[PDB]
Amino acid sequence: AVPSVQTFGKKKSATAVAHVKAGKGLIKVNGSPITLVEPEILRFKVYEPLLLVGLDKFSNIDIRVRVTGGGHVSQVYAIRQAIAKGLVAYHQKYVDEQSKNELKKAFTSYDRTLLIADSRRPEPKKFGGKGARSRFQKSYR
Amino acid sequence: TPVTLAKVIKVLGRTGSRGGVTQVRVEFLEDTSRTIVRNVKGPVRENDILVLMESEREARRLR
Amino acid sequence: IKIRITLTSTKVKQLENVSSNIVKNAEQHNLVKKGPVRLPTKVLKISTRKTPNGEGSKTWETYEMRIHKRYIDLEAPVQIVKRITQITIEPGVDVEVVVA
Amino acid sequence: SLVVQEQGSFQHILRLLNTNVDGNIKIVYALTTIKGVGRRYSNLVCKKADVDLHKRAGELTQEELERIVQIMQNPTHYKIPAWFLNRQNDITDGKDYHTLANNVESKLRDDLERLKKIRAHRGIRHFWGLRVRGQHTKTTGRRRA
Amino acid sequence: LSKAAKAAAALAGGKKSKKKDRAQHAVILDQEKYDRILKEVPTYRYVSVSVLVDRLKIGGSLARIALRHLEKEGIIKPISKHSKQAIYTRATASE
Amino acid sequence: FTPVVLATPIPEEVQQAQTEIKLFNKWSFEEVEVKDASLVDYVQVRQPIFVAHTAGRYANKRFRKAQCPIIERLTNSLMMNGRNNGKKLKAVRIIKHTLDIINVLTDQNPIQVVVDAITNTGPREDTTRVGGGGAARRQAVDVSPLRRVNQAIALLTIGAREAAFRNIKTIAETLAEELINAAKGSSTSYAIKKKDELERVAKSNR
Amino acid sequence: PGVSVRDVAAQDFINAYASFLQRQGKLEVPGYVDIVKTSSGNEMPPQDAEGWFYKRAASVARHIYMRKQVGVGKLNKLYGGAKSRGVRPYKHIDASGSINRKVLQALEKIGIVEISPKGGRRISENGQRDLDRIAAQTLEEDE
Amino acid sequence: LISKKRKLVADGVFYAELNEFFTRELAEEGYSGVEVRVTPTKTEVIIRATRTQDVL
Amino acid sequence: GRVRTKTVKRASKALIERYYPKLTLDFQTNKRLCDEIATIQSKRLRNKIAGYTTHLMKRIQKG
Amino acid sequence: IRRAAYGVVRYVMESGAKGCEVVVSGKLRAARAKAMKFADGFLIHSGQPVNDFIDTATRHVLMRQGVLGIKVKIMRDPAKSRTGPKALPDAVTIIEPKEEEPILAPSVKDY
RNA sequence: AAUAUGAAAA
RNA sequence: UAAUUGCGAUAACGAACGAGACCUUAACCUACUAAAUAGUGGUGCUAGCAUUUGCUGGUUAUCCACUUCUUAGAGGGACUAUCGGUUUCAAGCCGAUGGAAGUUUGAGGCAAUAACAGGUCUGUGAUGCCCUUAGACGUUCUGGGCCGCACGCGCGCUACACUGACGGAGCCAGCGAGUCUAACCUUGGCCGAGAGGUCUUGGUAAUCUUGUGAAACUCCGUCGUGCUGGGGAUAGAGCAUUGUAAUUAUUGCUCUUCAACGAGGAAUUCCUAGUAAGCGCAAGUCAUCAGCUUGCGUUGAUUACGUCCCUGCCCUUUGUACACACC
């Protein structure tokens, strides 16, 4: 079997699975290339991990991502975390700790949510208001 | 208009009827050791830099 | 002869031991199994006001019926299936088997 | 979508079926200013007349507009569907009409006066000037009077 | 006390019903406006739909069309486009 | 530099202007630093941030927002108003348009001119609504740099937004000229006129 | 390397294919294309008053390709939008069944898609090949 | 036949009606509760009561 | 506030009063020690009791 | 009422409950109603152990002046629990150390 | 700093 | 200390309810147990481009492997952990470090003594007392009414526009619900502009509705600073649905009508992060009908990190001519 790792990314309800394997440097999300992503503005955000490392480190990794759930921004963040951690697992499992550690240090020094999932969860709505904390208008007369 | 810079060395609790302002013992960068006490609107830390419009007004309290 | 045996209960503990003993009994009879596959929990909830008359402050209250579903797949000859479907009966665990 | 000077043929304002029509706005809304033709009807007849939709009404020539008016008076002849018109059935003629400007006001008054004289509840409500389609008048529409 | 008289409540009926310059941009070009644009857009270090509307009195829509034609004739250089705002320069070789 | 090529082609400028240096979409952070020794530690400039969208948690601590790049703070105070809440996609689009326009209008770094805008419209005194017997009386007090930054960003955004409302001018460009006016000290800026009016009243009511 | 619909951007792919249908003319555009709105949930008929049907066909051709198979119900849902219920709040209302049906039926005539098991329509073999062809054409006119 | 949601709330409703019946008819026999057996082809209602011989 | 409550302190002090030689200064060993030597009824309470035990062990080492 | 409900609490306590409380609410002495509680032992109300242990029942009794309601709460002894936790979540029963005599001479025991 | 009054029995 | 939370002091000692402890839910698990009612990869068969070696798909009786994602059962984990400051030098707090998480880790459930002359006898076959009981105040049938409109008040839903309106694209969620001997959730096909009609289909449900392909959002075009394509109230004509029956229009749709509304006076509501707010979705009632609430998810701010100044709370001291208790 071709060497591979299987990393997940999540943000709010959005999830993304990142199959990482040795290949020709092929980057796809949901069967479509990374350079095709929408929204156009978040395109640079998803480039952030590979842009920082230098794309030479993906020359020999084939990464394919499937994404489901969340929305059009949660999906982007899940993708970025997914390929971020996909690179880590490949470099941990089949390369060396030196590459893993320098990579991990570079990733975090830019932005912690590359590897660590955002802990914020949607607080349950409570009776007596539209939202989790807001309440209906108090009228006294 | 003239200006003067200074640095907070001690923060001495809040003040103001509603706790609006903060007591800060301030120290000027120029002419060191000329320590002063000032009222500040908004949140500050220690080792913070403030531009004063004037230097020598003081307040032990505020309403 | 393949059968799927499934469990439904509002209480977790009784159903869990039924699944465990059913699985273990079939295994000691060397019966092929697909493990205790656990379904998503069906959390019924009723949202209603506490006060009966409806006067007083607007307060709301939810009741929960958690519903657990398990099932296990067996290919088993009938003469031992006689014992398999009657070996374990427990309170509150609605159990039923289907042929194929 | 080209840069072109309008010659002296351009006029700043035109007259259409007893109503004045702005010139430099688009033709479709130029038509909609008329009583009895909204955005939907005006867009349809503009397309049916096949005039340049993108152009402003100020620089279109008479031949297109006289045809346009003819479409309004006789939409049934130009394959406009029955369901598209505002008088899809008449309460005196089995024919299907479409009324414009003074005609629609006069026809509106006839319908209200027909209801009143037969003493229908809706006509009676219209006579007294109240809500007719069932609104809760308790808190609604105090200031229209 | 709280209950008013019927005559006083009749003041509900006595309430009565009493209660508490456009700009004239072009929208159509002429020879003079046409002359004006190609003589002045060599200036206007920043050109956009709103700037053309403000400082040439064009009716906005025709400002958009003119921008496309100014682009086609190459006197303008892009920095960004969008379906709601575009940013343009004088095709300056200075920057 | 080298044009590394992958099985998925990645465009040349994305390698060039972004891998060789962690710039903004176009502009750099280097040699850009506030002219104020007070706000050196509160503007967050001189830190590689890249795109102006980040899901960081800046509300857990009082001064954790002091680590936010001011561009994201600009985006935040831009969308706050009414119907525009949420919609940070529109916000980032608008600020990107604004930085484009700024560098069209001038040669200095757009992230430099916004920094001068903040350090120019940050009020240095403000009078509190402190109570008193019978009638309230003002009191002029000095202002925290964090309050200065917050007030300055707030004043820039409303000066942009109030001009954008109900007219032809678009939000991005009105924000840009407000920013250039603030950096160069123009009184036509809404923020600068509001800032020195606040200082004027404080000077009277010291 | 290879070409697939998923490789080119949606926007350029769809307008290229709509122009192709408009230019090819093999598509049986119904007569009522000029009288109709895309759904009772919209409020104006399309602004590309003639090429909109070709746009719809191109979009539905792309979507059937990207999916296993779809039907009119999914098509109405997908192209529906937020209707102003007058004063009352916006309600999501699906597209118009007849128009999204005749696009499929005209699309069937050209043979790009075929009625498929599990109901609905699946992208055909020959339709897929020419869809990859125009996909190739889009990614070559980019440069 | 009936769904699992409906089947088990029907069991709850069935148990409640039985419990009400027994608390209305067995109060003098010191009734104290019910557990309902559900077995294949057989079901039995076990009552707890101080006066077992009186309910006999 | 993290102020441990009366029951935590009673159980914590009781453990040390008769298990000083067997206890350690490491939270993990004392936690997994506590699990079997006392019949605490919940994991959350067990960790709280374990944490304060080590806190007091550090105190005893102090004096 | 007084003698009757005291008989109930006495019965329940000798029957082995850890605590009980019986309240009679209604007209009683006069027209205006009041509520009498005859608790003894000790009862918990708040924590989840209320479901585990506190048995509760309410019954209406009808006589010539009107209705009276009887609420009975019985905190059964958790140590007697045939199922569920043997004790309350704050119950911490330390096991006593077996006293060990200190050894001074190292030694080895052969097989 | 200004801040008056609150029906009869129960 | 969030806490009658503790440390301590001590004519009190020892205790009990409350808080806490607890329970559920929300965050981590490359671990155990697994999974044709969840998947993934590989291999078969097949489609397209490459023509190719690679890429993207369709196909469960093609099979095999696996549990990363998904469901779970049992369990681990967090205990302010460790470090540095700080205080009877104790409880504790502050900063930093690591960590999925260091505000009781987040939100709820439960929630004490005493009481109100709070709300309900229009939920109750729970009832006391009074009335009535056959030209009944019972039950039921037909039609109105609960909506009636000179006005005042309270929840809200729309907007007053370029951070948009419109059209054409991209187009991604979650909570949840659904029929069988009775008729639900409905797929697919066909017909109709539309609502809707029609023939079948799966589903007693992680299996089908449903990836509920939601909206807001983004991208490309019409616009134009204008009571304008903003708003669509208000009325007319017509077309269907639910219903025995719509009329005092149930509701949907088509065309037409296009009024107020220019950021809202004194006043006042809510809110400290996935929180406000925008944006819809599911359930509830339901034969049809939502502008309503209960939940859910998308996008996702600003400003705090304090105070007792307004409204209030808890404790101690104090004064009292108050005790149906500052009304």
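Residues 2-144, in that order, are what chain G shows, numbered as in Swiss-Prot.
Backbone N, Cα and C define each Cβ position, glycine as well.
Listed in Swiss-Prot is the mutagenesis experiment G:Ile15 to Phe, annotated as follows: Partial loss of function; decreased 18S rRNA, decreases binding to 20S pre-rRNA complex, slow growth in double RPS19A/RPS19B mutant. Secondary structure at G:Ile15 (mutagenesis position), as computed by DSSP, is helix. Take the CB of G:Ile15 (mutagenesis position) and look out to 10 A: across all protein chains shown you find 22 other CB atoms.
Listed in Swiss-Prot is the mutagenesis experiment G:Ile65 to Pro, annotated as follows: Lethal in double RPS19A/RPS19B mutant, considerable decrease in 18S rRNA production. Neighbour count (other Cβ atoms within 10 Å of the Cβ, all protein chains): 28 for G:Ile65 (mutagenesis position).
For the recorded site, G:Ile65 (mutagenesis position), the DSSP three-state label reads helix. Reported as a whole number, the C-alpha separation between G:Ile65 (mutagenesis position) and G:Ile15 (mutagenesis position) equals 13 Å.
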